[PDB]
Every structure is written in C-alpha cells, then in structure tokens.
Amino acid sequence: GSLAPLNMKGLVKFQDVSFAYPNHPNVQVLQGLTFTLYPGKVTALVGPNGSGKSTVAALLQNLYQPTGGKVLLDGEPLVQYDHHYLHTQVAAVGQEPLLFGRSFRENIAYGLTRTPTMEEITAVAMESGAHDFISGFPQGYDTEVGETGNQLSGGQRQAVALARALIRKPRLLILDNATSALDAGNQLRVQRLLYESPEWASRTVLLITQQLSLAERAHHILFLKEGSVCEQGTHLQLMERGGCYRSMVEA
Amino acid sequence: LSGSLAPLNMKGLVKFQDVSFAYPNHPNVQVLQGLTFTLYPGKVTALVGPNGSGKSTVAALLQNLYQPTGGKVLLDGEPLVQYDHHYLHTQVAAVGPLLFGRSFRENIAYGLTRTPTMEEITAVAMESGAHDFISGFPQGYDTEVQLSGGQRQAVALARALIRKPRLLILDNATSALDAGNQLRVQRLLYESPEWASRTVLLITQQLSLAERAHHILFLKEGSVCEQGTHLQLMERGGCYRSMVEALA
Ligand SMILES: Nc1ncnc2c1ncn2[C@@H]1O[C@H](COP(=O)(O)OP(=O)(O)OP(=O)(O)O)[C@@H](O)[C@H]1O
Ligand SMILES: Nc1ncnc2c1ncn2[C@@H]1O[C@H](COP(=O)(O)OP(=O)(O)OP(=O)(O)O)[C@@H](O)[C@H]1O
Ligand SMILES: [Mg+2]
Ligand SMILES: [Mg+2]
C-alpha cells in the first residue's frame, strides 16, 4: 500500500499477532500477541532470551509482515504505509549499530532526509551523551570514523547511533538493548531523554532491555513469554501481582 | 626471547605495571597512561569506568593483540610477548560473533586444541544457557548457524568456558542475557570449584554485576582512579560511589 500522512500520533497496536519467519514456517515465534504502544509514552518490552522481543521490533519496522492478526499504526495496517515514509517516522537502534560515513558529523547525519546544521547535530549529540567525547578530539565532529564505527568504544558507538536516531525526530523510536554499553552518566542522560524530554513525551518509545532498572520508570511494561504477553502494567502493578515480572526482578 | 615460554604450570597472576598505550594507527591519542593493577587467581575482578576510559583496550592487551607503548604486561611475572602464541591461546580466553557455516557443536568446540565429546559440549551449553534453544532444533547441535542476541552470547560463552582457560576475560559478554541465564553464569563463576582457582576479568557497565566482584578496578582516562571491594569503595566516597549514586 501507499499511505504517508502529514500528521501522525504514533499509536501502535498489535492485535492477536502471530508470526513465523518465512523460511522457517513451522516454528512459531509470536502467537496471540496483543498490546498497544500509546503516543508520548515509554513502553518497555521485557522477557527471557528467545521470547520474541527483537522479532516484535522487526515487525514494527515492517521488515516482515505478521502471518496472522494485525499490526496497526494510527489504526492503519503497517504494510499499507509507504516504504520511505516509514523510514522517516520509525527509527530502530540495536546493541551494535553499523555507523556509515567518514566522521562523527556524517555518522549522525546518515539516513536523514535533509541536510542538518552543525547546531542540530551538536544538539542531538548533547542529548545522547556523544558530544563530550566527540568534542575531546582535535577535529571534533570532523574526526575520522573508520570501518562503520568499530574503532569507537562500545558505548561511544551506542551514543553516536542514538544521536543519529534522535535527529530523525521519529514518531516511533525502538531501542533494542541499545544502551547496554553506556556508562552511568550516559545512561542517566538517556533516562532524562526518555522521561524528562518534552519531545519524547510526545513521541512513542519501545524499550527492549534485559536491565529491568532501565524499565522501572516506563509508563507501561509488557512481559513477553513464548511469543505472547504474559502480563503487563506498571512496575509497581506488576510487582504487586507476583508473576513472571516479579520473579525476574527478585532473581 | 619472544614466544619462548609455555610452562606446565600457570598460576594466572596478571600484572600491568605502569602501562601506557596508544593504538599504532592513531598514535596521538593516549588511551592508557601509567596503568597499574593486579588480577589474582581465585578472584573475579571487575573493571568498570566511563565510556572510552580504555577497558576494552586493556582486554586487547591482555590477549597480546597489541604491545604496550610503555610499561609491562606480565603473566606469572613474565612479559606476555615471551609466551608462545599457541600456548597463550590455551591459557587466555576472551568473550566480547559465531562462525557462519559451522554447526552449533562446531561453534562451541571451535578454538579448542582437542576434540571434545557431545557430553562435554552439552554440559558447558547448559552452564551458559544455550542448551534449551539448541535442543529445540530438530537436528539439535548439528544445526548449522538465526539466533537472538542472548542466544548468541550464550553460545560465545560456552565456547570460551569449554577451553577452561586460566584467564577468562568477559567484555560486556552477558549484556543480552536474561535474568535466569545471567544468574547461572554468576553462580558458575563464583561458586564452581573450577573457577575458584582461575582468574576472571569482568568488564561491564551493569554495576549490579560489579557488586559481587571480589575486587573492583575503577578505570578513568586510562589509569586506575581507585580500587577495592564494592563496600570499601562505597565508603571511600570517590568515583565509584559517584557512579553508583548517579544510577540510583
Ligand atoms: N532471521 C531469523 N530467522 C529464523 N529465526 C529467527 C530469526 N531471528 C530470530 N529467530 C528466532 O526467533 C526466536 C525469537 O528471537 P528474538 O531475537 O525475537 O528473541 P529475543 O526475545 O529478542 O531474545 P533476546 O532477549 O535473546 O534478544 C528465537 O528462537 C530465534 O532463534
Ligand atoms: N581499534 C582502535 N583504533 C583506534 N582507537 C581505538 C580503537 N579501539 C578503541 N579505540 C579508542 O580508544 C579509546 C578507548 O576505547 P575502549 O573501547 O578501550 O574504551 P572502553 O573503556 O572499553 O569504553 P566503553 O565503556 O564505551 O566500552 C576510545 O576513545 C576509542 O575510541
Ligand atoms: Mg533480542
Ligand atoms: Mg569497551
């Protein structure tokens, strides 16, 4: 399909979604999967290894389509949205991002549908915690970054990739173990970005992590087990119930 | 003298003595500077500190992937360069991707200087938390290597553990593991008799993991700012406490 609307809220709904990878049809990854990601909220997606969290992230980028049920963005099936329109409103960051371009400046601007100013580049780098280390180099943002950012440190890489996601001003930001290498100061910066920024209380965030301390301030938590939401709610609500989430935090 | 040592006995006592380092192709950036510490066998030593402080660089030097530009990296009192490269590979294992066209058993067995049994491979896979998902496949361990982030880390960990190295280096190696698997690995390192005599360097930004460590090294701008146990460092009121306070 062909949708590319001017205005977007960012309301995401999975409705009884099922999925198996195309070249492994008999292996159910997601099943009976239902949840809502509300606009301007941080929703955490947590659960055991192999439960399907990264697969959910992939469907949210329309990398694959559900085998059953519906994946909706503002009440419209995702598959109907323009490939490029989606690219502009949906941004995913993983644990080990590939950083294209020859310098920090090019790394951050890469993939953006326009030419940003250095002011804009600097702003998002300050938000992501990348600015300080970048500014420490003689050439600053024009310092050469080699072979897709593999000469940066683990956390420097994540900080740069996050800046690059932020400058797109996406309606849906997906963080998949994306801050696991950040130091405490930068992790704090990202907590402030997620929960104390005026821009991200209007945009919607899917936060996938094994570090449940990061998810405590989430507005909603989804606990995924064997491809479906076992339980969901706030940290305190889930802690009161005494189920999967409780057992994971206490462990 | 390079590559002449391969002793029958390795205590695994590691000493950095006044180590300096800049990467050969970026010589203007001093990464480590006057870096001194000791990793004792029978301890998990956590190496923590800000992004870019040089922690993964310390891991690379400990594998003899680069040489210090100043000072000494000693293993049982001898400079690392003096060990035979194959020998050092039997004694030192680092975990930080899997090999494309090989089976899971071949992936776990990879880098081992002998041929292990399926019982050997299964055992270590249960310890790392890779067993259940591998067993789920119809052909099991014979399946050719797609995996989740945590499953990949579990497989990479089993590969290192099966080498039974004297020095194990974990560089953010469990960041994708779930609570269950993270707990099992911790139990293995802190409770198993085999790891009780070995030396473990645990590099992590998850300060909770650093909390059980027998010793903690706080690295800042390529040098140790302070060190001790969690409870000692919390009392001192320095960089470590500031870091723990920021997260809390
Ligand atoms: N490209 C792929 N092709 C086939 N199977 C896949 C593919 N990617 C993932 N899988 C499988 O789908 C299941 C779900 O994987 P997924 O990566 O979504 O889990 P996860 O919850 O993100 O796990 P983790 O917490 O370890 O990251 C796993 O069993 C995995 O082996
Ligand atoms: N291969 C390389 N060539 C040149 N410089 C490098 C290389 N690898 C890392 N560096 C640089 O050396 C410095 C130390 O990086 P290192 O990865 O050792 O830090 P770290 O303490 O491991 O950081 P993090 O906590 O983010 O993982 C960084 O500023 C980094 O950009
Ligand atoms: Mg995943
Ligand atoms: Mg590192």
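Using the numbering of Swiss-Prot, the residues shown for chain A are 469-719, in order.
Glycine is treated like the rest: Cβ placed from N, Cα and C.
Look at A:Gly515 (ATP binding site): DSSP puts it in coil. Swiss-Prot lists A:515-523, A:618-624, A:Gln678 with the feature ATP binding site.
The Mg(2+) binding site annotation in Swiss-Prot covers A:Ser522, and the record cites experimental evidence as its basis. Contacts of A:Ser522 (Mg(2+) binding site) defined by a Cβ separation under 8 A and a same-chain sequence distance of 6+ are given as A:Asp644, A:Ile676, in order along the sequence.
In Swiss-Prot, a mutagenesis experiment is listed as A:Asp651 to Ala or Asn, annotated with the note Decreases ATP-driven nucleotide binding domain (NBD) dimerization. In the three-state DSSP scheme, A:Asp651 (mutagenesis position) is classed as coil. Cβ-based neighbour count (10 Å, all protein chains) for A:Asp651 (mutagenesis position) stands at 26.
For the published mutagenesis A:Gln678 to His, Swiss-Prot gives the following note: Increases ATPase activity by 8-fold; when associated with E-645. Impairs ATPase activity; when associated with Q-645. The DSSP secondary structure for A:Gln678 (mutagenesis position) is coil.
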Distance-selected binding-site residues near ligand 1 (C-beta under 6 Å), from A:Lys521, A:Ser522, A:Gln624: A:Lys521, A:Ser522
Binding-site residues near chain B, Cβ-Cβ under 8 Å, from A:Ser522, A:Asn618, A:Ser621: A:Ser522, A:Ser621
A:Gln678 (mutagenesis position) and A:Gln624 (ATP binding site), Cα-Cα, nearest whole angstrom: 20
In three-state DSSP terms, the structure that A:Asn618 (ATP binding site) belongs to: coil
For A:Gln678 (mutagenesis position): intrachain residues, at least 6 apart, with Cβ closer than 8 Å: A:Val514, A:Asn645, A:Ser648
Listed recorded positions adjacent to ligand 2, that is, members of A:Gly515, A:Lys521, A:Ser522, A:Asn618, A:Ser621, A:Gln678 whose C-beta is under 6 A away: A:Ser621
Cα-Cα distance linking A:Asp651 (mutagenesis position) and A:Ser621 (ATP binding site), given in Å to the nearest integer: 11
